[PDB]
2 protein chains.
Amino acid sequence: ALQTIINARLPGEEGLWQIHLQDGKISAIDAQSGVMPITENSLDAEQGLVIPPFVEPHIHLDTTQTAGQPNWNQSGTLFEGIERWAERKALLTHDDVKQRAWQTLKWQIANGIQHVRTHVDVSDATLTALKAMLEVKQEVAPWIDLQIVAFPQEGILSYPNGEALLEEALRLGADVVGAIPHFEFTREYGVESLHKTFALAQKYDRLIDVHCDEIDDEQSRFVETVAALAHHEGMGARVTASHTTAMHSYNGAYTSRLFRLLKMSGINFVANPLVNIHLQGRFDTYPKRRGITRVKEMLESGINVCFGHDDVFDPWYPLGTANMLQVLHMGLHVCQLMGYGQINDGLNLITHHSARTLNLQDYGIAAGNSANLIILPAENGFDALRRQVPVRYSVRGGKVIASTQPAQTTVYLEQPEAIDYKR
Amino acid sequence: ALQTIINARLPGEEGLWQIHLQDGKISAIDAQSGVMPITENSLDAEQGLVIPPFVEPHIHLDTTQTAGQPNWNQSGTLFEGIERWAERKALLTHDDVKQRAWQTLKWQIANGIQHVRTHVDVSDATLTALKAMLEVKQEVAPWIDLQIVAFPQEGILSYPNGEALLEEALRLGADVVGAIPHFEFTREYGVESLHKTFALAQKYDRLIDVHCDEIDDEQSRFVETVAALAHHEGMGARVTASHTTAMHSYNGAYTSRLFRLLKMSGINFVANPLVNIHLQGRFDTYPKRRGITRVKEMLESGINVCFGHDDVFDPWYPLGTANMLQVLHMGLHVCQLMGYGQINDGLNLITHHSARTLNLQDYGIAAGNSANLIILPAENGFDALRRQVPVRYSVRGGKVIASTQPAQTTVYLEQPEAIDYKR
Ligand SMILES: O=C1NC=C[C@H](O)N1
Ligand SMILES: O=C1NC=C[C@H](O)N1
Ligand SMILES: [Fe+3]
Ligand SMILES: [Fe+3]
């Protein structure tokens, strides 16, 4: 029966703050002039940072926890990954998908993630994973708001009954329409697939999230069609272009021309640093390109960009604990957003920007919003990132749904000394 | 009441010539065997060069004299330029446009330019500059034949009511249909915009002049659609592709294939050396590309190419005195047309080739043509270019409309000595 969050630090704000809770919502936020005493019904943030929940804007829960089954992706490429997944997709069962999705979802709850957008492969006449994921969505609702993207992994026009299956997925309840233009047989199929994707999103009033130009091909420019169609339909807010790794390889003049449209369109962008650094640059010898989209430039231009984990122990990525601060750490390094302020502001890439990408309507520490927030045992975004701190408490609807008792390290010198890695 | 131009040198001809004038036209041209005596009603070219008037095939009189208002183009790019112009376009007034256009037109008259093609931005529902320019066209007619290009600066398909405004501009009297495919949101809009541009030109019987591929993007190939559509409609002579700076970055094999079509199509090309060297190569670090289209190769292939000033003290260019010999000087250097003959023949790039680009029907020193010609105090094209000579006399309809008394330089050595920089 929590009534208040006290001694809280807030990004971009000076001092400590008190967050009053009432009926599962935030009733008011007031600044404090000093440290407040703890008491019953008060959750002490202990001068730690309080922020809305971490968000996972791009993950594949249907493939999670399947790395090496039946075989391993030896080349470390997107293309072999799809082929290795195809082998596993043929062996899927309802319970298998639910068990694995839930295992990763629990790690996400433990990591303060209360909003997740999972893509689900719908290039499968049986739609096995989709049916399973729709049940998981209902089951996990008390802890995570899960969005499902109908993702035509093998193409819309390049796979038998691809468009029909994509629409069937929407009729069954998928929240977002997906696409993968660079994987279609031809550039023309790629462009046409986007017109079909947008028509379905308008027909069913759904969001859009395209696996867009995930390839080191300077000629892969499907992103301009995604942005142009969004601008034409006046629906930028509901549209997302995931990856756009090809943008890392575009010449600067085209990119500058393109950026005007990206900003005017208002669409969202997702970069997946852990997976992008691994799968991109695989066709170069030396030097080897990084392959992440132009994150730094998007931020400088006011274009909404955010980070996703993409994969957790599957054909496209053998690692992960579904930790967003870890995803952010990799992104800041590869994108060279290493200035103090850029690092400190990094939290935006895994909180607010991701919420906008998911078109969330109830997100942020503000009066009237649901009492969904997490507490990090750190002074600010920089500190949280540097020390890769766990989530001390995760609060949803005004109730604690996860907590982590921090590790305790001691070094035995002339006398025992506690080490917290702070300066 | 001039009756004859005597002691004239002509490009590509040996000796001196006499040009007889009658009723505002050239009645006959006869070679002289020696120097002729001056007399009343005879304009003595004094063994200087006589050529048809200089031509300005590409300039923006609606933006001229506005550099820095309200702000300066800090990046020196085409893209920021459009954005800086957009700010100024919002502050345009009828008289403002007329005053500035006239200021530059007077410099052009002083510089022996009697034919000018100005682009006018018609991505403006009020069409303020266009209405002003249509009046300027009538006002300046006694001295300059002004062609107006309806230029959809912000795109045809990418700007609200862009196509409607473009057609309205033609209905109001614009002589040429413009376009800017590389600025459209997508490659498909770019190609479609060209089909619409050609349809309007045929519907109204107007010329075409496209701002074509003005970008350092090796994939910007709208020029092939411009040339193909012209060939299909059998209208090459009436079509111009301005800039084509992307051609500077094409691989050689595609360029060779393309050149066959360029020659067969018969379309015209305009290079704008002063502006191209400034705006192109801005996305390179080092080495930095020059960015002018393939002028030297076009000349070698018999493809009509010419030079324009493009901008005079505005968002895309802070300098200029609207001087064509200066434009030519820059072009010869950057394009490496530095052989004696190439330099001497350089005048063609600012006279005859530009007249063909404007589809002029009354141009050249020939019997029957209007008596429009200028006199340069130089021995040939090479000499005129090297010394950047002024226009001694500009004659139109057989009357002097401009004259420049040359500067007089003296050095005071053991005795005073006149210096004319000749060898
Ligand atoms: O096409 C893809 N499938 C799964 C992961 C990666 O994001 N790309
Ligand atoms: O698009 C353009 N507008 C003005 C000058 C330059 O020629 N390009
Ligand atoms: Fe993905
Ligand atoms: Fe121009």
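To match Swiss-Prot, the residue numbers of chain A are left as they are there, and the shown ones run 5-427.
When the header is checked for method, it gives X-ray crystallography, 1.8 Å.
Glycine residues also receive a Cβ, built from the backbone N, Cα and C atoms like all the rest.
What Swiss-Prot says about this one:
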| type | residues | note |
| --- | --- | --- |
| VARIANT | A:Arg13 to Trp | In strain: SO5076 |
| BINDING | A:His62, A:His64, A:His215, A:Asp314 | Zn(2+) binding site |
| BINDING | A:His62, A:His64, A:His215, A:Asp314 | Fe(2+) binding site |
| MUTAGEN | A:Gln157 to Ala or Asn | Less than 0.01% of wild-type enzymatic activity |
| BINDING | A:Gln157, A:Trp320 | substrate binding site |
| MUTAGEN | A:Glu218 to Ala or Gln | Less than 0.01% of wild-type enzymatic activity |
| ACT_SITE | A:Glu218 | active site, proton donor |
| MUTAGEN | A:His247 to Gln | 200-fold decrease in catalytic efficiency |
| MUTAGEN | A:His247 to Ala or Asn | Less than 0.01% of wild-type enzymatic activity |
| MUTAGEN | A:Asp314 to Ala | 17-fold decrease in catalytic efficiency with cytosine as substrate and 2-fold increase in that with 5FC as substrate. Shows increased sensitivity to 5FC |
| MUTAGEN | A:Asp314 to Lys, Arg or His | Loss of enzymatic activity |
| MUTAGEN | A:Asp314 to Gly or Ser | Still active towards cytosine. Shows increased sensitivity to 5FC |
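A straight line from the CA of A:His64 (Zn(2+) binding site) to the CA of A:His247 (mutagenesis position) spans 14 Å.
Taking every protein chain shown into account, A:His64, A:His215, A:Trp320 are the binding-site residues, and of these the Cβ with the most other Cβ atoms within 10 Å belongs to A:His64.
Checking the recorded positions (A:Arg13, A:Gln157, A:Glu218, A:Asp314, A:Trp320) against A:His62 (Zn(2+) binding site) with a 10 Å Cα-Cα cut-off leaves A:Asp314.
A distance of 6 Å separates the Cα atom of A:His215 (Zn(2+) binding site) from that of A:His247 (mutagenesis position). Checking the recorded positions A:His62, A:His215, A:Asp314, A:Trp320 against ligand 1, the ones with a C-beta less than 6 Å from an atom of that molecule are A:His215, A:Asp314, A:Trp320.
Report note: the Zn(2+) site is defined by A:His62, A:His64, A:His215, A:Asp314, and the residues of the same chain whose CB lies within 8 Å of the CB centroid of those residues, excluding them, are A:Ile63, A:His123, A:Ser246, A:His247, A:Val274, A:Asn276, A:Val279, A:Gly312, A:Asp315. Considering only the recorded positions A:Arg13, A:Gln157, A:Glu218, A:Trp320, the residues lying within 10 A of A:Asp314 (mutagenesis position) on a C-alpha to C-alpha basis are A:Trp320. Ligand 3 lies within reach of A:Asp314 from the recorded positions A:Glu218, A:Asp314, A:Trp320, judged by a C-beta closer than 6 angstroms to any of its atoms.
Around the Cβ of A:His62 (Zn(2+) binding site), a 10 Å sphere holds 29 further Cβ atoms from the protein chains shown. Rounded to a whole value, the Cα-Cα separation of A:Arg13 (variant position) and A:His247 (mutagenesis position) is 33 Å. DSSP assigns A:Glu218 (mutagenesis position) to coil in the three-state reduction, outside any helix or strand. For the mutagenesis positions A:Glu218, A:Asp314, the largest tally of other C-beta atoms within 10 A is found at A:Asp314. Around the Cβ of A:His247 (mutagenesis position), the same chain contributes A:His215, A:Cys216, A:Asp217, A:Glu218, A:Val274, A:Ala275, A:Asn276, A:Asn280, A:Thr297, each under 8 angstroms and 6 or more positions distant in sequence. Cα separation, A:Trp320 (substrate binding site) to A:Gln157 (mutagenesis position), rounded: 13 Å. Neighbour list (A:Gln157 (mutagenesis position), Cβ cut-off 8 Å, at least 6 residues apart, same chain): A:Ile86, A:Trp89, A:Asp125, A:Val126, A:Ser127, A:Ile184, A:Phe187.
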